[PDB]
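Undergrad: Here it is: the structure, laid out below.
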Amino acid sequence: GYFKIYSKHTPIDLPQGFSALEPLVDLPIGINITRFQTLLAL
Amino acid sequence: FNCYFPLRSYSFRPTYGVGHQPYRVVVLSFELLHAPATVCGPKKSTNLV
């Protein structure tokens, strides 16, 4: 039921390198999630 | 006839009895679900040594 979101912003195909993702927000949603989709700015 | 408006009006006055004066009643109901509990009481802290 916890929604954990990790994030990492780095100034620069995927680049070859190593970068850990620090935790960003813990969302106590307590729901069921099975599918997702993204949103674009036109 | 045989048909009356179901909601009647309180008539409160500053010259009424203890049982007839308006009383503000708030009922606090608590529920526990599979969702994470988040309504916590104040958490007391002691000074550091």
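So for chain A, numbering is Swiss-Prot's, and the shown residues are 199-210, 215-244, in order.
The deposited model was determined using electron microscopy, 3.0 Å.
In case you wondered, yes, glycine gets a Cβ from its N, Cα and C as well.
From Swiss-Prot, here are the annotated features:
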MUTAGEN   A:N234 to Q  Increased resistance to neutralizing antibodies
VARIANT   A:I210 to V  In strain: Omicron/BA.2.75
VARIANT   A:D215 to G  In strain: Beta/B.1.351
VARIANT   A:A222 to V  In strain: 20A.EU1
Undergrad: Nearest to A:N234 (mutagenesis position) in three-dimensional space, by Cα, is which of the variant positions A:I210, A:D215, A:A222?
TA: A:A222
Undergrad: Taking DSSP three-state, what's A:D215 (variant position) in: helix, strand or coil?
TA: coil
Undergrad: C-alpha of A:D215 (variant position) to C-alpha of A:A222 (variant position): distance in Å?
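TA: Answer for this pair: 19 Å between alpha carbons.
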Undergrad: Same-chain residues six or more away whose CB lies under 8 A from the CB of A:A222 (variant position)?
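TA: Residues satisfying the criterion: A:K206.
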